[PDB]
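Below is one structure, written out as structure tokens; the observations come after it.
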Amino acid sequence: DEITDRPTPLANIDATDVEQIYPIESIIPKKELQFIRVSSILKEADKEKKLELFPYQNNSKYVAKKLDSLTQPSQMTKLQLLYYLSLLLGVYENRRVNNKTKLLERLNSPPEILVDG
Amino acid sequence: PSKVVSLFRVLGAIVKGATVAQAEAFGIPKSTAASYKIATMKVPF
Amino acid sequence: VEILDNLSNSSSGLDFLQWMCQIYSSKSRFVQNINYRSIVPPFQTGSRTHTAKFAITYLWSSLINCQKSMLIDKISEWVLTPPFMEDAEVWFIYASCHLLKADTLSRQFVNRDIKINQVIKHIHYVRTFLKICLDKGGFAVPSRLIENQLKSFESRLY
Amino acid sequence: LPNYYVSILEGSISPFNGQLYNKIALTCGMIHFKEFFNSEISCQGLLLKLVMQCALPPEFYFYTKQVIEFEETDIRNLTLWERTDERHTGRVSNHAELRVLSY
DNA sequence: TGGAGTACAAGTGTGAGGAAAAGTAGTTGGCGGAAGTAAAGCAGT
DNA sequence: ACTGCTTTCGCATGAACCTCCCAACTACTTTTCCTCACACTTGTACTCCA
């Protein structure tokens, strides 16, 4: 009766903080946290060698807007969110391609387990 | 734009308009601050 | 009135009133919750518990024309088809349609079998439809003079 | 076409308070009607309508032009103005057609 | 003769105001007991 | 004991609904447009007042 899913995310109702009612293991699980290397982007502050390791490179506005704020270890956890925000940008805007062999032709360097998940 | 606001209503955010305090430092004019919404949340639920 | 007051090559006026009460005669409940713009009821809408003003004007204008053209059975069958079970004004004109029949049928131009017991229906219809007009809400008729018009129709009968 | 572009094409309200003059000023500012075209208002064909408009004697056609010729830049050439400048509507009565009426 | 200044008129910075077609919402109406003849094991005193 | 109550039976074959969600009729927001007035400041004119 429950398979055919809900639109509501996996929340935390008994939590009192808004960053606590959205748990970090809901959107991205605790196994996929260590399949991403974190020093490939923060060590090189560059205009091309930071945009090179993004899943969906584009000439847009919001993509390179929140990236150029700071190089601080506080946003180290939220650095993989932007890496996973841009990977979800490729899925929703494509409705005619129904395979993975043509998914490379719109992207450049997609992730390994984050794409198949 | 209203196709986007309807997605947040399942979450439960009270998507309301901006203020004149939230008008000067955001690049939008002070008179046309009605079509420009700001979505916050409430901490118990 | 520009059609009725014209009378040169008029559409008789009454046909336009029939047009209004064909497509604007609604039976919707008046919802009263929505703020109303551009329609305001007492002369242009036709909801339940308010017979529209063009509806009752179609009744009186097609009764005065019905008298000036001396078809009375057409309107008396036409008014027969809606029971407006709320108001009193359409009952009075449905009373008054028979009272005009009892006026015209009671001439008899003698100087006598079916023409007597025909009129005694129409005398009975007026005494009931005026009674059911009084059963409904406020529509103050002269219910004394109209009885005194039926008695004069029986003095023509005797 | 969108709901705003199909509402800008039907001209719901006619040009008022010199709205039509200020659009020529924008038009003479984006493209240079000056320095390419003869921005010379045929002011002789203007006043002949204004003579026959209110049935005045034709002496006033040449009573007017000597007033125009006395108070003018280089005698002739009521030149049509251009505004490439800004969203500021020149209150100088810079419009050449507007100047002939005041004369 | 001189300078004060106060006006007048010019020039630059900045968002608020009037408009319409689509859409939304907002609320109702409205639809899909006069049947026989016969057996049986089960009850009653 | 004969009680009651069962119960099985039967002329061929042919034909013999309830919420609910969509509809009409209104209004009120929506999603971008073009069109200027206003607030100052430098400037040029004014007539001084000893």
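We number chain B the same way Swiss-Prot does; the residues here are 357-401, in that order.
Cβ atoms here come from the backbone N, Cα and C positions, even for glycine.
Among the mutagenesis results in Swiss-Prot, B:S358 to A has the note: Loss of DNA binding; when associated with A-356. The residue drawn here is the original one. Cβ neighbour count for B:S358 (mutagenesis position): 6 (other Cβ atoms within 10 Å of its Cβ, all protein chains included).
Under the DSSP three-state reduction, B:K359 (mutagenesis position) is assigned to helix. What Swiss-Prot notes for the published mutagenesis of B:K359 to A is this: Loss of DNA binding.
When secondary structure is read from DSSP and collapsed to three states, B:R365 (mutagenesis position) falls in the coil class. Other C-beta atoms found within 10 angstroms of the C-beta of B:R365 (mutagenesis position) number 11, with every protein chain shown included. What Swiss-Prot says about the mutagenesis result for B:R365 to A is this: Loss of DNA binding.
Its Cβ placed at the centre, B:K393 (mutagenesis position) has 15 other Cβ atoms within 10 Å. Under the heading of mutagenesis, Swiss-Prot lists B:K393 to A and annotates it as follows: Loss of DNA binding.
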Distance [Cα-Cα, Å, rounded] between B:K359 (mutagenesis position) and B:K393 (mutagenesis position): 13
Where B:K393 (mutagenesis position) falls in three-state DSSP terms: strand
